[PDB]
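Asks: Handing you this structure, nothing more for now.
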There are 2 protein chains.
Amino acid sequence: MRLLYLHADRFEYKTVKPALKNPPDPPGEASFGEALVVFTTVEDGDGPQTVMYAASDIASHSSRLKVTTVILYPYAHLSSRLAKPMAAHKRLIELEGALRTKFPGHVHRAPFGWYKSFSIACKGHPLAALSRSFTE
Amino acid sequence: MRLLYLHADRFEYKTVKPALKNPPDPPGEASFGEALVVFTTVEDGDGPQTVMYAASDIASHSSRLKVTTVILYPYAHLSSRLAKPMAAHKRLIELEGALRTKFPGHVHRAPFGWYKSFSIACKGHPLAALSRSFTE
Ligand SMILES: C[C@@H](O)[C@H](N)C(=O)N[C@H]1[C@@H](O)[C@H](n2cnc3c(N)ncnc32)O[C@@H]1CO
Ligand SMILES: C[C@@H](O)[C@H](N)C(=O)N[C@H]1[C@@H](O)[C@H](n2cnc3c(N)ncnc32)O[C@@H]1CO
Ligand SMILES: [Cl-]
Ligand SMILES: [Cl-]
Ligand SMILES: [Mg+2]
Ligand SMILES: [Mg+2]
């Protein structure tokens with residue numbers, strides 16, 4: 001699993017065209033204020049332990065930043081060892097569930113399988129942009 | 001070298017605090033309209049051939065998108081095999097020079113060595129977000 005943690009003053013996205021033959025999530029859009037935006041690339045061989053490590057770390061970092069909103073944003077481009085789309089969607093659903101057991105704030109999982117537009121006002125402070133890897 | 005190509009309707013950044021003891025570039029800010037924003041992570045062992053491949057590819061993709069502006073945005077977080085900061089700055093300067101020999105539009109190299117805020121209105125079309133790797 002490869003993640004990019006962006007501490008945003010605002011974030012918003014909108015699904016555009018379907019990227020997969022049949023996106024497993026419906027289309028949509030959302031916007032937010034201060035949040036940790038987590039761009040999330042599921043890698044081959046991510047499993048239950050990977051998901052647990054990521055959930056704990058996301059919760060911890062959110063705690064450090066004193067953010068009370070986390071956006072889980074599926075992203076195919078953070079690495080070159082991607083899991084297949086169905087396994088990736090399953091892991092993202094697990095990640096959302098796991099995060100909710102560790103982080104008391106708002107958790108939004110953005111839709112999987114779409115091309116999406118977004119904008120972000122990414123803060124510029126020292127912890128506003130960090131990358132993470134998780135394995136098992 | 002690892003790159004993320006984002007086709008933006010707008011982009012803007014502002015240096016915040018210095019990330020390095022002595023950033024080799026002065027502080028600043030800029031904004032833009034439609035552009036290809038290239039987040040750029042220089043990796044260990046990038047050399048002259050890597051720079052040439054990246055310049056050619058950036059030019060080609062820009063040509064496909066019919067963009068006439070390219071932003072070279074130094075980014076430490078796209079991979080886990082970073083070059084050292086001085087070698088990375090040198091390669092980015094080379095990349096900017098090389099790109100100008102292949103791409104007829106505006107080339108902006110953002111400052112190196114700073115924490116930076118940014119916002120982007122990333123388009124949602126199928127080619128609006130792509131990743132690349134170059135080696136030699
Ligand atoms: C493209 C850009 O605009 C958009 N934001 C996009 O990335 N869309 C992706 C993810 O939603 C998802 N996806 C497929 N595989 C993966 C994976 N292994 N990990 C995470 N997401 C995946 O399927 C879409 C196509 O790759
Ligand atoms: C942090 C985030 O806000 C900001 N945007 C940032 O990334 N700042 C980076 C790059 O400008 C640069 N830098 C250092 N090494 C590299 C490298 N190998 N490749 C590219 N840039 C590098 O040095 C700064 C600290 O890593
Ligand atoms: Cl980690
Ligand atoms: Cl390539
Ligand atoms: Mg819509
Ligand atoms: Mg300033």
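Here the Cβ of each residue, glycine as well, is placed from N, Cα and C on the backbone.
Got these off Swiss-Prot a minute ago, pasting:
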{"type": "MUTAGEN", "residues": "A:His77 to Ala", "note": "Isolated domain has decreased deacylation of mischarged L-seryl-tRNA(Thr), no activity on L-threonyl-tRNA(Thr). Deacylates correctly charged glycyl-tRNA(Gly)"}
{"type": "MUTAGEN", "residues": "A:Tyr115 to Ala", "note": "Whole protein and isolated domain have nearly wild-type deacylation of mischarged L-seryl-tRNA(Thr), no activity on L-threonyl-tRNA(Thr). Same results; when associated with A-129"}
{"type": "MUTAGEN", "residues": "A:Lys116 to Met", "note": "Isolated domain does not deacylate mischarged L-seryl-tRNA(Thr), no activity on L-threonyl-tRNA(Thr)"}
Asks: For A:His77 (mutagenesis position) and A:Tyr115 (mutagenesis position), what Cα-Cα distance in Å is obtained after rounding to a whole number?
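Replies: Cα-Cα distance, A:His77 (mutagenesis position) to A:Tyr115 (mutagenesis position): 12 Å.
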Asks: Which of the three DSSP-derived classes (helix, strand, coil) applies to A:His77 (mutagenesis position)?
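Replies: Where A:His77 (mutagenesis position) sits, the three-state DSSP reduction gives coil.
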